[PDB]
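Here the structure is laid out as structure tokens; the discussion comes afterwards.
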Amino acid sequence: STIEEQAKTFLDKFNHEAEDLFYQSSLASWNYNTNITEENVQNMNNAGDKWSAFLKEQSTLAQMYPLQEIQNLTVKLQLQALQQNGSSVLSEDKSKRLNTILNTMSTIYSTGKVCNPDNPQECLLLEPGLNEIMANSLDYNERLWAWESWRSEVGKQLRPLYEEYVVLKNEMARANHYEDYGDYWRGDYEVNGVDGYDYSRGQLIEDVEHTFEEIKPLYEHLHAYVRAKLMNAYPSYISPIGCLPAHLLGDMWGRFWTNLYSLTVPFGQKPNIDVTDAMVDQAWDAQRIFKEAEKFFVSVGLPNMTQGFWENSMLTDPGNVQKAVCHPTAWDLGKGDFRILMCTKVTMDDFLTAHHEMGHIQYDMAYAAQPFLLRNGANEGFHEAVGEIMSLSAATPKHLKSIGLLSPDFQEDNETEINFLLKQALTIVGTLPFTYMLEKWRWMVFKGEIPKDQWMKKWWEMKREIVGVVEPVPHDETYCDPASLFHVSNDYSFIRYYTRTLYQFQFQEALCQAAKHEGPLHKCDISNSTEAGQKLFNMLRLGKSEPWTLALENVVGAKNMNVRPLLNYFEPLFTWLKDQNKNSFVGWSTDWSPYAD
Amino acid sequence: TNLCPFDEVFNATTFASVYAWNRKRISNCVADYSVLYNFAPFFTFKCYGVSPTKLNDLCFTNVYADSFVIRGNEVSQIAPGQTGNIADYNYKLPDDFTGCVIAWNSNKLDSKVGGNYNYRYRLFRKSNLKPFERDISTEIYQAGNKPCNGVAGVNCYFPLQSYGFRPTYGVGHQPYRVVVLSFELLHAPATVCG
Ligand SMILES: *[C@@H]1O[C@H](CO)[C@@H](O[C@@H]2O[C@H](CO)[C@@H](O[C@@H]3O[C@H](CO)[C@@H](O)[C@H](O)[C@@H]3O)[C@H](O)[C@H]2NC(C)=O)[C@H](O)[C@H]1NC(C)=O
Ligand SMILES: *[C@@H]1O[C@H](CO)[C@@H](O[C@@H]2O[C@H](CO)[C@@H](O[C@@H]3O[C@H](CO)[C@@H](O)[C@H](O)[C@@H]3O)[C@H](O)[C@H]2NC(C)=O)[C@H](O)[C@H]1NC(C)=O
Ligand SMILES: *[C@@H]1O[C@H](CO)[C@@H](O[C@@H]2O[C@H](CO)[C@@H](O)[C@H](O)[C@H]2NC(C)=O)[C@H](O)[C@H]1NC(C)=O
Ligand SMILES: *[C@@H]1O[C@H](CO)[C@@H](O[C@@H]2O[C@H](CO)[C@@H](O)[C@H](O)[C@H]2NC(C)=O)[C@H](O)[C@H]1NC(C)=O
Ligand SMILES: *[C@@H]1O[C@H](CO)[C@@H](O)[C@H](O)[C@H]1NC(C)=O
């Protein structure tokens, strides 16, 4: 009779219809992702299309129950999720234009190629050509050519599209009562109407900047050290006080500094840890890898994988006959069906990735009992954080020795751990100012704070000031280097990686405390610790039925994001960098550039 | 001195969906519950009123055998007093129950790769079913106060939802063929012996 009762009944109808239709779509998508055939391309599309149509119909139907007369917080959550119409608040004309622009930019990124200045029929795509250059090449001119030509051939195409994309997405977001599209994205972290746990959309900005301020020392010392090493590798190119050149950072954008490891390893002779040879020497196959992942998760009290997981998952490259999409993925098809798709190689990289993806699966099985709409992480940063802490635990020498791959006569010293922590910082800490700055530039462009005529001009200022990176070629406003990354020209919020990095170390620290771990945090393995597993399941079982702040407090006992676990994980390498830089400039000047002579 | 349906019920072709469970009068005949209890693939063989093989030594007036199909989470409800989704909207066990509940998997046959929607439940009903009651009526549910003269739409839904049975389901969401043996015994002539 009341509005909340009718809304409860509407959602009851919706959940069952949705389980069936979403299972249809996921199975066709699997079909395709395992057994490539034009046919079940068509099946994936038709199934996903019926699913999309069902969602639009149920969203129009859901907007007929106002949240203003609904009290059950969980009901209000589900209805608010089904009510976010999105791009259907624009005119149909503007929605078709927005979608046209999105598809054009996506296919420009995926099909943008550059051809060498000596052979107009030999070209490289981003993946794999230019990526292989930027990840493996040590020659300066080859790297510079790759960088500049990717941003001029394909970025120049993306400039006007991105301008119109800004206009349309700001219209879309202002039409759903957000101040701009960036505020719309920040709406993921929003929590209203639960006393002691609320969280606003600008509070995300404030906490991101406040925690980044605390990260700044660790990053400045890492930057000065990487500069010392690269300047040893490129004397006539890098200034000892200037920014790092953009095209010598490891990948196409300087998103991760991991590929600089060869050029900056502190103790370049100390043996690095890799158990691949041992797995092959003890006759390990993919079956054995995933069995060990299952064993790890069981060791802390979690359930072992369902019989469906073993009957249905694709854990190897299925030969040459049928092609498959080998990107490691974890699938929750719903209705009790969990799978992993991974073309596993008997290596340590794939060994760690297996525990990462099985952590995804464990998270899915925990909140399986929640309603359909609340079967997800606490916010956009919880799944990947959960997956990361599994690789953290299973990578440690204590665990590798535990499962028989590493011999008990392995000597952990003060050099090999510095090599390890430096690789970890090159991957993890290295991406943090990059991510913060990129999403900040986006947030300002969406809020209207950067005029079009200054877009790139602001970008490369922000590159110089926050990240410590200078562009090797002056760029006027004909470019759109932001869009030259996968995540800007395909419409994805980026702050998720910053938040995920911080979350994963809060998790790992809280769990290692519950596991009574002595010593530095990075060495910790949470195996055989049912109390850590219980403390984690207390948050995994929630899904997104409680505020993300409350889910976080369930693990770490704190209600807000916090950098101190990151800095604690990296404190040994912090002090080591402070020592190594005693004969180096720490910081950077923003006005030096390789082209200004 | 004839034997009781033995294979007619258990080893059948297809079971009825749960909203329209068929009930068969198992009477005037000697039952083989002595040696059928020992087959043992059943995933839930629990008699909530009497001993399993001892009950041979006690004739009953009119054993009722109700046969239908559910899933593993639905099996937890075919129980006296348990009111989940299925024991209060289609087939409720009386609180004073005395008979048997036999449950086994059924994936191999009652689930088909592509959505066997033959087997259905009731999810909506104006009132909670009363002990040992069958409702099969396809009247549209009157959730919204508004008149829903056979109308299918806002706040009024088809009260029958089909299990989208499929092989690749979790053991809890999988099909289970399930038979309830209501043992009754009173002054009426007891002609079900063993
Ligand atoms: C990947 O998808 C293809 C596309 O269906 C699968 O090919 C199928 O392979 C099965 C045997 O493995 C065959 O089934 C045949 O189906 C036809 C049509 O229903 C039927 O008339 C035949 O008697 C037979 O049952 C057939 O080659 C083909 N089925 C089709 C075309 O529907 C392939 O098996 C899949 N790969 C995997 C991982 O199984
Ligand atoms: C908001 O709406 C939900 C949806 O109905 C309400 O939660 C419901 O609470 C009832 C009664 O406590 C639950 O029924 C219970 O079922 C269990 C079977 O597991 C049984 O053991 C109990 O005896 C009881 O009958 C029902 O599960 C639950 N709905 C769920 C969990 O989805 C809730 O009370 C409303 N308000 C708040 C503040 O949550
Ligand atoms: C999946 O988990 C079950 C439940 O814990 C495991 O069953 C245990 O198995 C060990 C060794 O096989 C026994 O010592 C325990 O007594 C069992 N306990 C229970 C409650 O069953 C099972 O081992 C796991 N699956 C497989 C295939 O090993
Ligand atoms: C987690 O517990 C298991 C069981 O005790 C440990 O594995 C055993 O270690 C002993 C001694 O090294 C050996 O007999 C076997 O290799 C294991 N199995 C059994 C049944 O004892 C395991 O080492 C523990 N985890 C860690 C990190 O030590
Ligand atoms: C690591 O151990 C060696 C052992 O002789 C020592 O000389 C060295 O000083 C230690 N580490 C550092 C950072 O100096």
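Chain A is numbered as in Swiss-Prot, which gives 19-615 for the residues shown.
Each Cβ is built from the backbone N, Cα and C atoms, and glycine gets one as well.
Per Swiss-Prot, these features apply:
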type     : residues               : note
ACT_SITE : A:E375                 : active site, proton acceptor
BINDING  : A:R169, A:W477, A:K481 : chloride binding site
BINDING  : A:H374, A:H378, A:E402 : Zn(2+) binding site
DOMAIN   : A:19-607               : domain 'Peptidase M2'
MUTAGEN  : A:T27 to Y             : Increases slightly the interaction with RBD domain of SARS-CoV-2 spike protein. In sACE2.v2.2; increases interaction with RBD domain of SARS-CoV-2 spike protein; when associated with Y-330 and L-386
MUTAGEN  : A:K31 to D             : Abolishes interaction with SARS-CoV spike glycoprotein
MUTAGEN  : A:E110 to P            : No effect on interaction with SARS-CoV spike glycoprotein
MUTAGEN  : A:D355 to A            : Strongly inhibits interaction with SARS-CoV spike glycoprotein
MUTAGEN  : A:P389 to A            : Slightly inhibits interaction with SARS-CoV spike glycoprotein
Response to the item:
Across the recorded positions (A:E110, A:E375), the Cβ with the fewest other Cβ atoms inside 10 Å is that of A:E110
Discussion item. Give me the CA-CA distance between A:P389 (mutagenesis position) and A:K31 (mutagenesis position), in Å, as a whole number.
Written reply: 12
Discussion item. DSSP secondary structure for A:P389 (mutagenesis position), reduced to helix/strand/coil, please.
Written reply: coil
Discussion item. Can you tell me the CA-to-CA distance separating A:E402 (Zn(2+) binding site) and A:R169 (chloride binding site), as a whole number of Å?
Written reply: 29
Worksheet, complete the sentence: Per the under 8 Å Cβ criterion, the mutagenesis positions A:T27, A:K31, A:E110, A:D355 that neighbour chain B are A:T27, A:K31, A:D355
Worksheet entry | Alpha-carbon spacing, A:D355 (mutagenesis position) to A:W477 (chloride binding site), which is rounded to whole Å | 45
Discussion item. Measuring Cα to Cα, how far is A:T27 (mutagenesis position) from A:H378 (Zn(2+) binding site) in Å?
Written reply: 31
Fill in: Minimum Cα separation from A:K31 (mutagenesis position), reported as the residue among recorded positions A:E110, A:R169, A:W477, A:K481 that achieves it
A:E110
Item to complete: Provide, as an integer number of angstrom, the distance between the C-alpha atoms of the residue listed as 'active site, proton acceptor' and A:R169 (chloride binding site).
Response: 33
Worksheet item: What is the Cβ neighbour count of A:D355 (mutagenesis position) at a 10 Å cut-off, with all protein chains included?
Response: 21
Worksheet entry | Cβ neighbours of A:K31 (mutagenesis position) where a neighbour is any other Cβ within 10 Å | 20
